[PDB]
Amino acid sequence: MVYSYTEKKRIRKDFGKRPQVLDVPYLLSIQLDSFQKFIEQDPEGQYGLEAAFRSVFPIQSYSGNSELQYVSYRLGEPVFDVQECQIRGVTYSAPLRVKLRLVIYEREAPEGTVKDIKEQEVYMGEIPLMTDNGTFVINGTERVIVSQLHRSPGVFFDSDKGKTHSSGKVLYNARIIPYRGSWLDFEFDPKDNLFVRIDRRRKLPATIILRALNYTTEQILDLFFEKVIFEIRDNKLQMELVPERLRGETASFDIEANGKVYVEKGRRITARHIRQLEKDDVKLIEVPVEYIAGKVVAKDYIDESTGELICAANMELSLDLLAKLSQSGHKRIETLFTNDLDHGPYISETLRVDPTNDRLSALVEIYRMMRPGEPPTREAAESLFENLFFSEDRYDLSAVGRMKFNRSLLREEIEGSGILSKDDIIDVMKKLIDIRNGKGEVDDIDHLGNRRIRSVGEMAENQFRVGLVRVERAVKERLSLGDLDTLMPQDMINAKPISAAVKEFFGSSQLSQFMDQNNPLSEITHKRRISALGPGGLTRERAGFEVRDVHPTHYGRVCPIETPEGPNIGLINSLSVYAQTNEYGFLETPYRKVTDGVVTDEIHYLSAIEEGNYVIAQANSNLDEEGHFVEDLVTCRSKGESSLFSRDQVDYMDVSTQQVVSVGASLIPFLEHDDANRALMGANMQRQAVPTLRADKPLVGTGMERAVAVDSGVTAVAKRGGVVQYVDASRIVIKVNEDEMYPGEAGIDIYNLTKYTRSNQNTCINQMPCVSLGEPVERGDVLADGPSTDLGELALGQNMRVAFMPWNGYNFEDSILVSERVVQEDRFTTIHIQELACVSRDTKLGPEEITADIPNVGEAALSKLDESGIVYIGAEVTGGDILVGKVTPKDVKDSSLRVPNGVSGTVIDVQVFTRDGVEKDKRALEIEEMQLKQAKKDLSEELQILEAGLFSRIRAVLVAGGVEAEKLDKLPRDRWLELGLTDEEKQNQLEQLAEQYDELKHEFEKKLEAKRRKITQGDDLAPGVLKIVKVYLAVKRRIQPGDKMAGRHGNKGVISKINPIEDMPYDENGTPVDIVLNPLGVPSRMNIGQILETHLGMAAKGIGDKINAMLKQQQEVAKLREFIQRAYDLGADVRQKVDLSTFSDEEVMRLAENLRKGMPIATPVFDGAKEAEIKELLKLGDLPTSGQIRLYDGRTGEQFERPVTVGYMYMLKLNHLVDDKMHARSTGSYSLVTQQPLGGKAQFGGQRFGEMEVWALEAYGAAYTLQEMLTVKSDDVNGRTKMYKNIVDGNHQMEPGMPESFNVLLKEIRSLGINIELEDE
Amino acid sequence: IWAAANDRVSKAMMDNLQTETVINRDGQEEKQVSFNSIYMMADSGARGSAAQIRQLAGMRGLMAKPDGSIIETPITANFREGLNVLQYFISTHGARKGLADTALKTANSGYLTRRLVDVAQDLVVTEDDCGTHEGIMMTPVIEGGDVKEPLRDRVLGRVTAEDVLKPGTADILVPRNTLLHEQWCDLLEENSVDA
Amino acid sequence: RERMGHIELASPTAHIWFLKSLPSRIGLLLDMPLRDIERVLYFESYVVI
Amino acid sequence: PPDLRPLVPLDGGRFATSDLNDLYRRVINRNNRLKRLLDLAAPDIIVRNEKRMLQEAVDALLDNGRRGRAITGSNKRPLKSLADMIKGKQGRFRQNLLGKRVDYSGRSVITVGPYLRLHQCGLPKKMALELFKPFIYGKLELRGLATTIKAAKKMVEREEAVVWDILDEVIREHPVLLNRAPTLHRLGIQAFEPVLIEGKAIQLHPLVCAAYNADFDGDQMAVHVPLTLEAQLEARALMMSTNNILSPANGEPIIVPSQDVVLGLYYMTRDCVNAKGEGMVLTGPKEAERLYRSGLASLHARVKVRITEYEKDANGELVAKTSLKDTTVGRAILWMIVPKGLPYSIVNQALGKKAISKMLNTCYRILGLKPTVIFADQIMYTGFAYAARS
RNA sequence: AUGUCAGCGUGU
DNA sequence: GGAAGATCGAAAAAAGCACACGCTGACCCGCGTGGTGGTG
DNA sequence: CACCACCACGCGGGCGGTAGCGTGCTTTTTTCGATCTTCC
Ligand SMILES: [Mg+2]
């Protein structure tokens, strides 16, 4: 295989053994694709704005005289670019326009005749747009809308496994969850009575909902029971007996038929008698008259001659009632087939409990339940019941809801109406009754097949629909106002509700979270996050235990290890690498179809529900390269459980070994050698590492660094191939190839790299080029390296020389001993950028101004400020220094923004936003001039290319016609326009080319004018503010004791001591180690991945050192080729093949220069390098095979009594710095209500002496210290002052006084009708 | 069967680890206690225990699904060796169960501590002796096979309520109001005193 | 920080703490059900004196 | 009073929410409207509704959301009434009375310090300088180095060397209360003597971690300064770590070597079979230590050394006994730190965790408290040093 | 010189 | 032989849900009427 | 001098609607109608 241009610079050695059948998909697709479905023009109204408009429109007036219908919608181009929105603070959004037709019908003839039609296009607000990285720009800040894992609409049957009633009986219940409407619940009472609840209200007998559906008792009994016919003979009273009905029965009477004693009295009917009766096929069996009385009559029976109800429906029979029925002439009677275990009489008992007797009574009772106090009227009850479940505007069982509803009831069809019906509720109650009987099983609520994923598109569509129904109500209000002959749809509708709803969803939602930009991995993980919280979902406090656990269906869809550790554990998950979403929202995972034993390559995306039936083999199943499993007993999983299986019983195969982990969890090398808890900690800590000032590639990786780096929008990726025309530290210009050229284009790609811009975590985002002049590039090749990225690979930490040994207790529990060189070489030094805003508003007395003069200050403090009142860029500022000199009218009061105490750095950026109308200061003019100059430079480059082409054409035509090439060369190029030719077609061609030149110049002048207008347009702000000035401060944080460091295997710690270089342990060659770690952590925290990573990194660094030594000797390219080829060929049936024969000399040299600091090794997350391969790679270099060398003591020099484990390990500097954690306070400002010291570090505040600390002090004899902390240190203001003056005077005594908080509480209770006081007596 | 196999593997590993070190004496050779770093760390009590070492070198043993039932096929791979995808997914169940338990335990424990503190925050030793002759019985607690706590632990550092008699002699072994320190506990246990 | 104010109520109003906190002190003192007290308080039923 | 329901300026022309003010305004509106209705002799069909809704407003002010629906605020949410700001976890009782925020306190991450003694903790220079500011001002004014409090503040800000000398003088025997955020039991806060260190992290003794349940893991801890004579005496006599050696829960000791001390002492107290210098005879532990440090005999060599051990008699004094004991070089070296009263049977074995704990318990029971503290410090030092050397 | 809501995270 | 005391089961309502710290955003009436004011 | 624009403002309240809004916790106390039982 051939490699890309960026990959050929430094090829990562791969130890993967199994070939890759399916490449890793785009990581952010689940964020982009869904939003596409929100905004794509769909011919069928199934998703997005088209579906919402079809659902709402058309809109009819109150009177059937006019209406407003919708034709088409169009999303206009965004006014501002993503970069412009980010730098200005506006929201990245696009206008939405809709074609609306107002139809005014004929007043005299309302049968459908129309009178007037008015078509128009109306603008109804701005919809925020998703960028190319699947993130939103709201109010100039990056926001991510995480997906929500929520229970899917449908019917769910569950129960409590004896948790209630103290009797152990299970109370089965069924819930009909709609996408929009009221919830219907059918529960079973302890006394086996079916009750119905609506929206968790009071329960009512289940027959009420049937009676409200125009059902009589006879119909209900027919629906819910099997009818036994008791035909009256002369004296036999034979029943219509079914042999199956004799199963599980007790024969209290002798069963005799066909003149044979089939069952004797007092003998239970065993299976033998049931089978013998089935063989007999006897229908009529004589019954005694006493057996009838125990049954319930199926239907009402009437004595027609007398016209009186001899027996009604559904009451217990009796001997006198039976005699009356017999003498009434009713020969044929019907009763219910009821069994104590098979067909329980729940419906009959519920009907007996039910007090209603007619449809109107049931409707009245339902209305009384729903609306207490209001008088139950026929019309009101009818309207309420009709709108509850059988109206489209109130009840909406979505398409997925209908699909789940039909599937749960075993219905062949998967399509239907979005509203309920009699049949659906009847079937739900029948299924619940069957489940109570024993047939069927309850549904697993936590099953991933019962949990849908709602992405950004679905939530945005729902909010848009809410806004749209509000707008449609507002427009129905105005549609019946008459005088429509002079009204346009533009002023007919109001866009306020839609815009308000969409803004509130995109700015202040539960799931529209702030994007964390610590590193590319952080953003990638945040975008691919599924949160069970949010509206219509779980709560953090009431989540429970059973919902946080790892269900077996999580395999290949949800990462089992990557989850936050804390209150919300198991409620937040990360999508797997290969996982994707169905059209219904259910997660699905890829699989390789296995046919006739041989594994094929066709990929099928199996869902959670359907994958249960199939038998799925593991990824790590050995194959003989012919698709046949090497061994017969393959370990597979059938239904959420693992077992052995035959080689011919497999149905599907795992597509990869990374299918089960997420992107963040797949970046941990040797993950299979780590405990799950430690892997979880490592994965969580990986996305917290700040990027250093020099990205260092991981010497040991997993091969997924390229995908993570490219997919995240942190690096500049060439759109089209070509050659790099111009390289600079800030911008890149690529001359595209002729194949990818577009007609009428100069054909250059311009990339403006973002340099030193703050992220959401106050870190530094920086892009650095990785290409040189003349270097050919292709589409998809990296041109610049973003933060924590090196040549297209994710680089979060640094490769440090580590040694595992105890060192004088300076790494006692988890501490880390760091050599002085680590600080000296700035290996972990990071850059942090802080933003400070000064807002020049307008006050009642007058408008404040940002000026260069402030009262009662000296010239030295004002030296940094210029005449414009804003500090000089690049000036070194410290705590308390004035940044934006501002005076507000009281003559004026100084309110200038100042650097917070304890904050220093250098001003690197100043952005000034001015409201339109207010004059712009000199600094704003300078910034606008710089932006205009950059835009003019870009447009001038394009114009130069195009005009060079046009002038070449002109010169070619002239030399073809006038052959004045030498004269034209002597003449200035511009004067070629003045020079002409003889009267022929050459003159016409010259005139046409001159006209084209003039029109091109005019067009580019128009482009420059447009860019200048966009730059100088001005920014709209909130009311009351006339200017905003934002200043950025850059600080270089260097590593120091107390800083938190960590590896990728959960091994975290705090730097304990910066040891001198000479004190560190050193080997025979005299090279000291960089990091000393305690071995004691490994045996307890079972993360063996760090040891294997150390050994592999040592081998890689040995290979790199050998390459560097060979390079230093100026050896011929043949030796380097041979050595690098030998290094790459090492392995045991590795899939990666590198051929250096076709690399040519020069590239090889470059590759060698990239490998002189250690050849990278890629270790797949579950197919990594074994111990034998590690030993082979170590032996390839001049290093011990065991991986342990003999060290010397730095201080004393004696050999350590045992060989120690040294190597190279990837270290990460987490975003927990000691300078951000240390705080102290002796005396500062206090709260104005409770007179207590403030809280926090940003404001000078003291630590909280909590209740537990008070308890601990009480456990001691500590009474004076406690009282001193309670009153004289915090609350007693007179005590505070007297104590301060006494300590200054040197007397260590206190006057406790009375805490002010108690006085506040006393006045607080006194503010009620309660008197409380302290008595001196 | 799988539990017995895991026990056998752990025993064989510990036998091969604790004393495999064979060293030559001034004459012939002999077997001495091993100097292995893992075994030195485990035996000295510094870090780890038998279970963690047996997970590092022997098979990880049986694992249980979140409902608590045992899975038929155990994790037959050590942490030094490689765990396939299925074994890692199996172990994640118990890992997540433990993590969720320890995440949700803190609030309940804190609430219980708050209630306990508030129910007994007014009790202070404010006298020396009431003269009460009423006390409580203390006997070793035994429930069908094991002595959960010896009498010495239960009665250590406590004041006798009455004259404790020597068993079967009706002679005072300790006085009426003597605090049972270590020597008194030794005297009590040397005479086989039960209550 | 210390001085309090007062508002002279034009019509008497029940103190919610004594009326609502179960068991109701008003109801227990007058031996009347909480429903009757809460319905005569919010002007929906007359009560004899 | 208004000061207990303040109106907070918002530096933008508007003010804060002021929930109590809103409820009071609602009640005042209802009262004024009812007065206006009454003075106009309004019929009993209108004043009845106004009286009922005035009662509802009073209900909302006293206890919002108690009976019906809470008065929705400007944020579409229930409002906070008078009762809501007394009860609950955020009420005045549990947020400003039982516990509060205190001055003379700070917070920072922790870091292991091996050189520290059991009664000492390492305090960063900046935190120590800021926390003890009033003491520094008093000492500066006492010695005449500054003329006024403003001069002392300027000297402290300028970071003069005399300020550092004064700070070193003031914390000589001023204990500081070190506390951890989860204070499960009594030992969660303990008094330590401050040692000024150059850095940004608090240096904690390795032995006191077990009581604190703390790991050098990024965990933070808080520092409080007792600033009365009584408070200092209480910290020294009750809260000091030397006093806290037995757990109040069950009487078990809380100071036990855990990770590296046990490993080091286990490596020292272990015997090989053919180590260098095996079978040699040494005059005393000093000769064994010299031989080991000279690279002549291995730490595991089995030798015979003449040692003298002191035993306590009935009278309470110490009687010596000198004899030749067969032991190892490491055990003989370790014997140099064991106090006089202890026998030799404690160290003549492979010292694990339980062995070290039993040795410390015997030292406490036989000798007392100060010898036990010094012995624990020496044990930790030797364990760390020889674990590093191993 | 606030408060509150929501989210994320750290240490237990 | 029916009213009152006892039971009782279900429905409702209230009260609670660790500590400490760091950071971010987002917000902090209304609204429709009446009075007032410049104006061509 | 109407005439359109602009600001106090005031009392008003659940909000917006030609109605509902709510739906994944556990324990304790009340209470209130239905049953019973039982007893004078
Ligand atoms: Mg920790």
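All residue numbers given for chain B refer to Swiss-Prot; the residues shown span 685-879 in order.
Per the header of the entry, the method used was electron microscopy, 3.1 Å.
Just so it is clear, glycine is given a Cβ too, placed from its N, Cα and C backbone atoms.
Classification of B:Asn690 (mutagenesis position) by DSSP places it within a helix. B:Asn690 (mutagenesis position) has a Cβ environment of 19 other Cβ atoms inside 10 Å. What Swiss-Prot says about the mutagenesis result for B:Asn690 to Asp is this: Resistant to antibiotics salinamide A and B.
Experimental mutagenesis is annotated in Swiss-Prot for B:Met697 to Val, with the remark: Resistant to antibiotics salinamide A and B. In the three-state DSSP assignment, the secondary structure recorded for B:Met697 (mutagenesis position) is helix.
In this structure, B:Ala735 (mutagenesis position) is part of a helix by DSSP. Under its mutagenesis annotations, Swiss-Prot gives B:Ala735 to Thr the following note: Resistant to antibiotics salinamide A and B.
Taking each of the mutagenesis positions B:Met697, B:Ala735 in turn and counting other Cβ atoms within 10 Å of its Cβ gives the largest count for B:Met697.
B:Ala735 (mutagenesis position) sits 11 Å from B:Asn690 (mutagenesis position), taking the CA atoms of both as reference points. Rounded to a whole number, the C-alpha distance linking B:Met697 (mutagenesis position) with B:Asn690 (mutagenesis position) is 10 angstrom.
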